[PDB]
Amino acid sequence: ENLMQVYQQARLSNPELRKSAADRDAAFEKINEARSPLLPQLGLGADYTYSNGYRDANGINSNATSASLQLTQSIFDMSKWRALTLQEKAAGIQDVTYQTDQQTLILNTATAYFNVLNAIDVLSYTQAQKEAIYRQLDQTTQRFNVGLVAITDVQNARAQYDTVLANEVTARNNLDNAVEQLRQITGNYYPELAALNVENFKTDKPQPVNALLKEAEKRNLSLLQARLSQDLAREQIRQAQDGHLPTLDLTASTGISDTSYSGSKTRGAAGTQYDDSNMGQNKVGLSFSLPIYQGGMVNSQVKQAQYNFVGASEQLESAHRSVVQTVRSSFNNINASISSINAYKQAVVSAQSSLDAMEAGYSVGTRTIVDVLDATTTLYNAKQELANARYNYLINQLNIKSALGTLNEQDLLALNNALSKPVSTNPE
Amino acid sequence: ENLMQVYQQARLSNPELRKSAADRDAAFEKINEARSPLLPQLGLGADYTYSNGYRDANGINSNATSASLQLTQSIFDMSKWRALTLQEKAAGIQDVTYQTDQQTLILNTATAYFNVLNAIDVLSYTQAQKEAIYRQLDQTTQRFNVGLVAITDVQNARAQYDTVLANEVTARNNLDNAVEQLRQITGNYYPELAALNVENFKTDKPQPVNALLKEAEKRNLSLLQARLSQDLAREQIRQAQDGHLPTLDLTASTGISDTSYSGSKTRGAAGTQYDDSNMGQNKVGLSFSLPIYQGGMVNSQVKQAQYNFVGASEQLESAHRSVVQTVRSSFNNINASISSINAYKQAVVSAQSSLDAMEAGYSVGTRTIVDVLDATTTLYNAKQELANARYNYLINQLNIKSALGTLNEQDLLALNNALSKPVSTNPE
Amino acid sequence: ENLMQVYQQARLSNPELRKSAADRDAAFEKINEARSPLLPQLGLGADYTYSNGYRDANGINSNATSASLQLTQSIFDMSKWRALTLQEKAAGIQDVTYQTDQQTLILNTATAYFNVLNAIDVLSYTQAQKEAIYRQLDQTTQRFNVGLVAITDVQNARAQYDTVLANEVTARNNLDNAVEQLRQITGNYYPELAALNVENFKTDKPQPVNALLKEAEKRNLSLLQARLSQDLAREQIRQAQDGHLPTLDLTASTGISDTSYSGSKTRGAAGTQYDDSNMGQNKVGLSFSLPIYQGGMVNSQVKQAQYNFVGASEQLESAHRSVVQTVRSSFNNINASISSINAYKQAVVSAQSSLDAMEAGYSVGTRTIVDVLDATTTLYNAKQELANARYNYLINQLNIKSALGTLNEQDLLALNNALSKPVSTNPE
């Protein structure tokens, strides 16, 4: 099927990405984990407690039975608020990766596709080679059959042929694995897939890396992912800087306290005191806590987070040149890829007229037919080689589109569009 | 020596594996950790306090002389139970991970093994290459000695030769290399291993992938490791589901309270109250703790695990198609691997008579001896390439077994079967 | 320019390294964290409570007006002491990790360095290739212009040429590539670096592995990093051994207790008791806490660490043979590396006269000029390959130094010594 359909099936059917999607979600969910702390704290304990003294305190004993409701709010404590934005930035960062992931599958989506095609391509080529080398070896036999050759002559082409199987075999295997690569990502055995339409494929001189480089710099996701990551730890700078902060928290609870004395010193005058332990109480208010001196723990930590931010600060640079280098990297790849095709494109023509060289050389019976097959084999090679390049240039686009981050399902269609007629994977 | 012991040796001597076995064993301890808390917690503590009022509460003073014994138990908490099953799965996965290293170790031991043969193998080749290529260079000078060549023939011929030298040493390097590969996992200098025996060696047709794939699916351990990985995540959601329940736990304490008052408000008539009095007490019972509202934290927690499982849920599918892939991965390999030998095996035959063609042609002297060296050396290359594929098929054999999960120390034996007579690595 | 500064530059400008230095520095802070707790913990807190009975305890009411100061110290806990040494080792390892990046950075700076030379190198080659291969194609048409060729010669020849173009651009690509490789670590556009000087360049025989291996064993830092890694785990068991001991800690508090009763049971004759009292108090002393039974948790904990150390214990052996391997890894490399140059160095000589053979043959015109271009370009390939091995030996030099751990900014200097006269990367 065409790449977009190839894609759409995969973009849903792709489990890796699909894992990203979830892995994306749990993040944004964690935001909830983030805020709930900013929520009041509601809960219920209960305890069955019996005090029994074994000493002078003996005889003074009771069943302590109690029920209490409790809620506390975090009065003063921005570190949570800090930590809040942290997961906020986590979400943003974690958000980043998924965005990467789309292109990733996007990227990989095209890859295996045309790979299948390449295997589709090779699978096409090598057979013709076998279609030839068999012949060559074939009549060599009948040269030995005619005795016009010796057995090494006999033998060499024999293996020389069998090496073809040694090729074609692996080819189809590659054919199949071409399948699985796509079925893996996609999840379906795909009989056919769109070949590359040659007349409608224009070699396209790409953009200046200067802008694109700056383009993805606003864009490129890992570089994006780091930047927020640099942004992320930035708060980590200020999370442990929230250890400095004192805390104040809402203190709210209620419940019944029910006691009955027991044992010896439960026995007495009671003085309007000794009675059945039964009541309930209410305690409402705040809890403020200001750390004064912890031993520099919060101090050392800040630097820790601080010096983290440095390496964090590092990673931007470590990332930026990379994304930088990544930029021209893809850039120089496509152009080189541009060059190759124009070479092999020439090359195809080479074999082309070269291939003709057989026919009008064969139809005049000057040169043999197997040779035609030989050259017949050859043309497909560039048609192999060329095709491969024809995929690469398309390949590099996404990588660029990828590295740019500009890569989108529009960068996919431009692939899919030049995809015009399908070819099956079916080895015959 | 023999791959079996060679395996068997490093099977023990393998630090990785041994690390694994322990590392596996390490986890299986952790299960204990999980259950531990569900035991009573018996503990003891001591505190020396002195309370001095600095205000109207001044003169309210005593030695705080106190100690007590404390035990604690968990009555109702499922999360601990959750924790209980969790590490069970962790061990469940961890346990799985271990076997992975068997085939892992198993795979390697065979893996690095034949490389010795290869390194041995090629080394055999390249040596004769020098024997061939040198004598050529050897004769070439004889021409320049007869003037029959110029130096250009000579320098290149010499150069032609030297590359041979360049070639060979690396082998011996690789020789040791391939040797050390084994020593690495194994750890013992090995003079000679039993190489493949062309007599026993049998190219062998495997089972249907559709059958194989299922089998490993019951077998392949990473995939197994995957399901438990997923299965592992199963708990976690249920773990995250365990913030709901209240917690009931066993509350027990005993110890002495020894009170000596002090200061002005300790002084007086004492009101039949104030006086260095010293006691000890017991508190035993349950802690029921029912969460009410954490802010849906437990709630958002779950979804976290929820997606968390699903993103894991991907891995199954993610790994399954891949393990499906791997299923089709090597199953192709071996077959194409099969095609390999059949080519070179013929190809050997090709060179075989090719050699023979030489010797006779040299025997009758119609041709030089250098050619025989050429071909003779030439023969080895196939015989060289031969051993490789001979191993590679064998190599892919286990990989399938690994991928299948069918791999075992019996599958080692299968390899261990076609190895007849060892030969050293010592370069002569 | 010069590798030294080139190194020296990125040695600072290297974000990775700099990350490391900080990252190293980051840990060394954490040591502070470890010691911090063993300091007194000075702290302050405030709570506003109001207690209202809703039952017979109703009318039992007051403003809870309270605040206090609190400091805390650890008297006897070794685990903290354990914690103390732990991060010490962590720093101990972390400290080790840092140097790794020196050689790391050191290795790279040299590493990516000569690639510039290579990229420079090959680029020099391929250019002449075009000069050769074009003129060929150039003359070929002249034949087709004379009819002396058909187009098949032509197209292929043209095709033959175009591949050259395909070839070269990648170099320049790689040119920038190799350039950016350096800028990545370094970060500055570099016109020209000093290339290898065939005059100073000396193939040099190393020390005995048996001697070298030991040396790195005192040196190679990952292995060093390993032992501390093991050494690190040493504590942890002992850490896990520290759940045994009781814990004695300094218990100190001061603050005001300001009590204003309220409600019905606040009202009355007060019994010389009920009233708007307000106080402040001091509590100082020790916390002795002796664990008794956690369920063997401490016990099972240890074994965890116990095996944990051993599985780590593997790494030593695991890494040791490997570092042993690495010892034999490159030590072979360099030597085989040596063999490399000796071949190509001759090989250069082979092409050398080979060129010369051409020029004379062209000088006398016995042959075309294209050949000279062919050979002339041909010469570069050796001269091309030459520079590589020339670097590779040099390259392996440091790797050994790294593997040895002997690698340093002096070893950079050794490389920095054979670099005579820089040359730009700018493709002309």
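Quick note: numbers on chain B are straight from Swiss-Prot, i.e. 23-450, in order.
From the backbone N, Cα and C atoms, a Cβ is placed for every residue, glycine too.
According to Swiss-Prot, the features are:
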MUTAGEN   B:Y384 to F  Partial channel opening. Increases sensitivity to vancomycin, by allowing its passive diffusion across the outer membrane; when associated with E-389
MUTAGEN   B:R389 to E  Partial channel opening. Increases sensitivity to vancomycin, by allowing its passive diffusion across the outer membrane; when associated with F-382
MUTAGEN   B:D393 to A  Decreases inhibition by hexaamminecobalt(3+)
MUTAGEN   B:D396 to A  Decreases inhibition by hexaamminecobalt(3+)
Students should find that the Cα atoms of B:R389 (mutagenesis position) and B:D396 (mutagenesis position) sit apart, in Å rounded to an integer, by 12
Could you state the whole-number distance in Å separating the C-alpha atoms of B:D393 (mutagenesis position) and B:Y384 (mutagenesis position)?
8
Where B:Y384 (mutagenesis position) and B:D396 (mutagenesis position) are concerned, what is their Cα separation in Å, rounded?
12
Out of the mutagenesis positions B:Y384, B:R389, B:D393, B:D396, ones whose Cβ falls under 8 Å of a chain A Cβ are none
Mapped DSSP class for B:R389 (mutagenesis position), helix or strand or coil
coil
Cβ-Cβ distance under 8 Å to B:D396 (mutagenesis position), same chain, at least six residues away:
B:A154, B:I155, B:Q158, B:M380
B:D396 (mutagenesis position): secondary structure state under DSSP, collapsed to three categories
helix
